[PDB]
Amino acid sequence: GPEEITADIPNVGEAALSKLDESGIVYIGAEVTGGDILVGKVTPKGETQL
Amino acid sequence: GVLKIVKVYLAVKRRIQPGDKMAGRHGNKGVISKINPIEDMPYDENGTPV
Amino acid sequence: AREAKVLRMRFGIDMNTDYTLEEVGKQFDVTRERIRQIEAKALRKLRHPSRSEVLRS
Amino acid sequence: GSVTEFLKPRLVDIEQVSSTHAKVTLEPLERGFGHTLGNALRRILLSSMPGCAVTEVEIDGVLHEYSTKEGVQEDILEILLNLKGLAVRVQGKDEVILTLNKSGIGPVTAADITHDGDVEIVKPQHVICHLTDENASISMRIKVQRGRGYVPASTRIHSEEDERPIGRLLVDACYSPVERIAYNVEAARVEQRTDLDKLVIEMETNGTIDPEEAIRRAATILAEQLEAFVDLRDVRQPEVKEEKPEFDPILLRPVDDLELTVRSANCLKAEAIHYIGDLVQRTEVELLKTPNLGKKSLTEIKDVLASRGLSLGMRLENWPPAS
Amino acid sequence: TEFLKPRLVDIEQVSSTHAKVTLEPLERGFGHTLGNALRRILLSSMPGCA
């Protein structure tokens, strides 16, 4: 499948929308530090078995 | 490759951290050690330190 | 034991082939709903320990 | 106790040459002391002095500090550098927000600031802007605090304002109000003995602090620090912190971490529910009797609680230990 | 708002005359200022008969 740029990134908290918009890209003028997200992106991969 | 991409230009401002390679104009190489308060550097008859 | 084996056998851990509500309900007389009752009770127990909580992420 | 002779120092003529430069002479001084106090005071003055300095600036229509503005010859960073040297002197506060509106052709100084009744501006002639077109207009809410010793924005990564808007620009802070500090011993013509000196302390400040409260605050810090040089009990630390959480550490976090609606968040803030340690042990019986909390709000809570693994309205009569 | 006090204090007497004293909690330059001050006090401004 294709990889989409979204804000629905799994296993995230309020730090997500804190810097990122409704889309998944941080606002122009936002202050970031080591670890934060700049572009929300997810890649498809099922299986895994667990 | 495939699909859309996002570039994020973020600008940072670095101060003279202890270890930066700084030199003169006559092959005067040098690397800064410590930082040192103004309170304990060589001064003269006036308040002017170095 | 009637809760550890229940949790272990259902989600199939340390025994390879995992079984279902029936294959576990048959080996413990009372079928289906009864075993699911216990299965949910064991999950109830894990709501204070922090070990598996942090292991989550 | 009965030993020693010794003398005492006392302030003479504090010659105020200008609003910045100052000279505080100390005449009643011996030989050894007049040279010893010279360094103690010089360091505490060239460091451990109070003062004020800009920390935050929010400018309309300007997000980050790298942008510009129409009608402004200077760019935003430069205007942030000019506000660095704001000679401010606040009366009896720890934080003030001076507003600064100014429109039309011409240079915008520290005068175009809203003259507050508490803020005392040393040099209103100070440069900050330079509007160009007559249709150009600016307005910036400035923030000034009281502290000590440098401490830039780089120190506070995000330990202030959990949200802090896009428009808020952090500026560094040069707290100490003493530019240079010098001193000469010199033989004192004390109309008394013969072998005494007069510690002359040539001084240069910014005008945001007077030589009176300056040398006193300075010597006061030396005294307070010498205070421990008296007795020597050699007090150690007990240490030995407890390494055994009786409950899940998550119960320590506030309900903000639940990430729920504003209506439900305000309700929890009104029912005196701060930590999740109280929401986890509150029944639906008590949640229905809560002002402005209907079916949608209650479903929100159980869904944001269950997902974290926790339940709703459990019991744990161990709340809270144990500092 | 103000300043801090030195808390951890150690004193080892390598006899009755020779000794070492260490005070850890001190701000910038204070250790040296108090050093020069107390040094300049102990090397002349002290009483004693000879």
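What you see of chain C is 553-609, where the numbers are those given in Swiss-Prot.
Quick check of the header: X-ray crystallography, 3.8 Å.
Every residue gets a Cβ built from N, Cα and C, even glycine.
Quoted from Swiss-Prot, the note attached to the mutagenesis of C:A553 to D states: Disrupts the interaction with Escherichia phage lambda antitermination protein Q. Secondary structure at C:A553 (mutagenesis position), as computed by DSSP, is coil. Long-range Cβ proximity for C:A553 (mutagenesis position), meaning a same-chain Cβ under 8 A and a gap of 6 or more residues, is found for none.
Quoting Swiss-Prot on the mutagenesis of C:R596 to D or E: 2-fold reduction in activation of class II Crp-dependent promoters. In the three-state DSSP classification, C:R596 (mutagenesis position) falls within a helix. Counting only same-chain residues at least 6 apart in sequence, none has a Cβ under 8 Å from the Cβ of C:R596 (mutagenesis position).
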